[PDB]
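J.: Dumping the structure here so I can ask a few things about it.
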Amino acid sequence: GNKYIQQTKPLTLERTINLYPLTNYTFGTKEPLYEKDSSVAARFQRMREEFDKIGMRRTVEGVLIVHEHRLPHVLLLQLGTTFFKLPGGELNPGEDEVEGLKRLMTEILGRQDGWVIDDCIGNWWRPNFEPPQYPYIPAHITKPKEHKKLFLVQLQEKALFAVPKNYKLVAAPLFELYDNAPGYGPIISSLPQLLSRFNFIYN
Amino acid sequence: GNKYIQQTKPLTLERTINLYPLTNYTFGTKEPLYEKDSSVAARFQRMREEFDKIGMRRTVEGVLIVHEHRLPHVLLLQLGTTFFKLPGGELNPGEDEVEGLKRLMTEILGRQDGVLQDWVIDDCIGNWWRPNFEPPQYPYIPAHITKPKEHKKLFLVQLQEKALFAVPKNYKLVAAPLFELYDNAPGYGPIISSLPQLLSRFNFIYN
Amino acid sequence: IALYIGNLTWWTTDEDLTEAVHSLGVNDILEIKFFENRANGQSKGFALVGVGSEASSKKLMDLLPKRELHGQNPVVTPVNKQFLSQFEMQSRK
Amino acid sequence: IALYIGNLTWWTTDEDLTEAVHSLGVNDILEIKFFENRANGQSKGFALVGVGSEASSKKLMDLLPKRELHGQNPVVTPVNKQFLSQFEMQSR
């Protein structure tokens, strides 16, 4: 018999994201990027200083997903064999979240041989000038020192990247991250869950 | 000199969500509802059984959020001293996920008095798959799996300003703040304990 | 030169904790360190409080209790490992 | 009857395993549980497979450890506590 034409599903209920073979993606070595902070305690010395004139820090990171063997992989950058960060960084005072993100993406990676960001996946707040960050603002905290916002960066069908010589662009399959904070941290390692709502397409 | 109105953002980029004081919500009681199963192992038997007749199992669960002290609290159906669960459960073969969840909320927290009660369910917040006929559930389908045994999907359920609910006389209802649950797999389970994060993307207003 | 302030709710905020203080005549609030569970970042119920004026510390020791921050009576007590140990044990309720 | 097929990749699904024996033409497979990491659900790279025919069991034991599944030669053995250990030694 006749079937009825499905009705439009609100993006809030069903978000459909297109994934492509991780083999579509490659890197060309680029100029090595140091980190703006020098030792392990220079970053907070800098955080205090900035928070005073600038105010609360606004960090953003991009999550770029590829796929292999029918499983989502997240693009991490490692350096040593124990350090993994998502591409992103501090925003400029008064800078737009996404626009700024594109600027940082294109900055840390990006084609020198000649960014779709529509989804927010999380927020993390750092209450004090210390390590711990949480997915919420503890009730006793009124002014958190840092706000980290994470976005799903829809990757193009094919892409060339520029990995600063000192970094290694690896593709982490979900089960490597899940329940493995010791390996990747509380943010990164909480992505498998944070991604599960998406209806992924394996092209 | 005149303020510029902040235009709406895309639903996919910022979801502002309205939270209200637990006190705005009043909670009565109703007929004690025992589980459709019983005894640990027994259920898995049924699952093996149902998986044959109906196929993969389809569970839906709603996440109701209140705010107290400007800090979201997830309403949890406690049982005993250490068993919490989200309101929800199995759908009936060939059933809209959401109309089913609605049907499970009224079923599970229905205001006995006047049943003119609607739920605003418009956000899915996660999926969890059970690979084998065992406890393990992961927020994803492991590469070596074709036919999962059970699929669990969670939807943020928006409470209106005020509304009256009703608990099965055999259950207690608590409002777990986020930090109770964060990194607390032992106390609440892999799923429930990952809500703090799963909600961290919503822009919460505390009325 | 610094004290402990406890029997605070886990929602008493650095800011409002400051409101109480200023409103004694004490205007030299040197840092405002809350104690908290790393696991979940929840206020342990007591904050280490600093002050350059070693007089106002009495103006708190005596005056702060008998004020109520969210229906709880503050507990200003000089810094010490047996107060340290006093509050840490109290956060276990 | 039951065996231990292993030395296969962690993405070797169950169906595409069934399709390997359907090449030897058995079709007896009754059950197929895999061994995985509880922590993350990843495959340890070997499974206890339930079969219902004693005869075909020979075909498995004998033959498919010659087929190239995803590049691997299935390592078929009987179900023994001393066999299991060599397989979980492969996780490491």
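Chain B uses Swiss-Prot numbers throughout; the residues present, in order, are 21-227.
Keep in mind that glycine also has a Cβ here, set from the backbone N, Cα and C atoms.
So Swiss-Prot lists these for the protein:
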DOMAIN    B:76-201  domain 'Nudix hydrolase'
MUTAGEN   B:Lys23 to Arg  Abolishes acetylation
MUTAGEN   B:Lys29 to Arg  No effect on acetylation
MUTAGEN   B:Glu55 to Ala  Reduces affinity for UGUA RNA by 88%
MUTAGEN   B:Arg63 to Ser  Reduces affinity for UGUA RNA by 99%
MUTAGEN   B:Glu81 to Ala  Reduces affinity for UGUA RNA by 12%
MUTAGEN   B:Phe103 to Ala  Reduces affinity for UGUA RNA by 99%
MUTAGEN   B:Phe103 to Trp  Reduces affinity for UGUA RNA by over 90%
MUTAGEN   B:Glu154 to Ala  Reduces affinity for UGUA RNA by 50%
MUTAGEN   B:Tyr158 to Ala  Abolishes interaction with CPSF6; when associated with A-160
MUTAGEN   B:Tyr160 to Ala  Abolishes interaction with CPSF6; when associated with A-158
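Looking at the shown structure, can you explain where the listed features end up?
T.: Taking all protein chains in view, 5 other C-beta atoms sit within 10 angstroms of the C-beta of B:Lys23 (mutagenesis position).
According to its DSSP assignment, B:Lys29 (mutagenesis position) is coil. Around B:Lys29 (mutagenesis position), taking its Cβ as the centre, 13 other Cβ atoms fall within 10 Å, counting all chains.
Listed in sequence order, the residues of the same chain lying 6 or more apart from B:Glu55 (mutagenesis position) and placing their CB within less than 8 Å of its CB: none are present.
All protein chains considered, the CB of B:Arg63 (mutagenesis position) has 15 other CB atoms within 10 Å. In the three-state DSSP scheme, B:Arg63 (mutagenesis position) is classed as helix.
The Cβ of B:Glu81 (mutagenesis position) has 21 other Cβ atoms within 10 Å, all protein chains considered. A strand conformation is recorded for B:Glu81 (mutagenesis position) in the three-state DSSP classification.
DSSP assigns B:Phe103 (mutagenesis position) to a strand in the three-state reduction.
Taking the Cβ of B:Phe103 (mutagenesis position) as centre and 10 Å as the limit, one finds 11 other Cβ atoms among all the protein chains shown.
Within the same chain, the residues at least 6 positions away from B:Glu154 (mutagenesis position) whose Cβ sits under 8 Å from its Cβ are B:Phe64, listed in sequence order. For the recorded site, B:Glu154 (mutagenesis position), the DSSP three-state label reads coil.
Proximity of B:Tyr158 (mutagenesis position) to non-local residues of its own chain (separation of 6 or more, Cβ distance below 8 Å) is seen for B:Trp148, B:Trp149, B:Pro151, B:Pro210, given in sequence order.
B:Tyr160 (mutagenesis position) has a Cβ environment of 23 other Cβ atoms inside 10 Å. A coil conformation is recorded for B:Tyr160 (mutagenesis position) in the three-state DSSP classification, outside any helix or strand.
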J.: Chain D proximity: which mutagenesis positions among B:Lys23, B:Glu55, B:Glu81, B:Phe103, B:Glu154 have CB distances under 8 Å? Answer 'none' if there are none.
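T.: Going by the Cβ criterion (under 8 Å to chain D), the mutagenesis positions yield none at all.
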J.: Can you give me the Cα-Cα distance between B:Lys23 (mutagenesis position) and B:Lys29 (mutagenesis position) in Å, rounded to a whole number?
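T.: Counting only the Cα atoms, the answer is 18 Å.
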J.: Near chain A: which of the mutagenesis positions B:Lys23, B:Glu55, B:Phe103, B:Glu154, B:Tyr158 have their Cβ closer than 8 Å to one of its Cβ atoms?
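T.: Contact set vs A: B:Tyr158.
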J.: I need the CA-to-CA distance for B:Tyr160 (mutagenesis position) versus B:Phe103 (mutagenesis position), whole Å please.
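T.: About 24 Å separates the two Cα atoms.
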J.: Measuring Cα to Cα, how far is B:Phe103 (mutagenesis position) from B:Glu81 (mutagenesis position) in Å?
T.: 16
J.: Please work out the helix, strand and coil residue numbers for the domain 'Nudix hydrolase' (B:76-201) from the DSSP assignment.
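T.: Summed by class, the stretch gives 17 helix, 58 strand, 51 coil.
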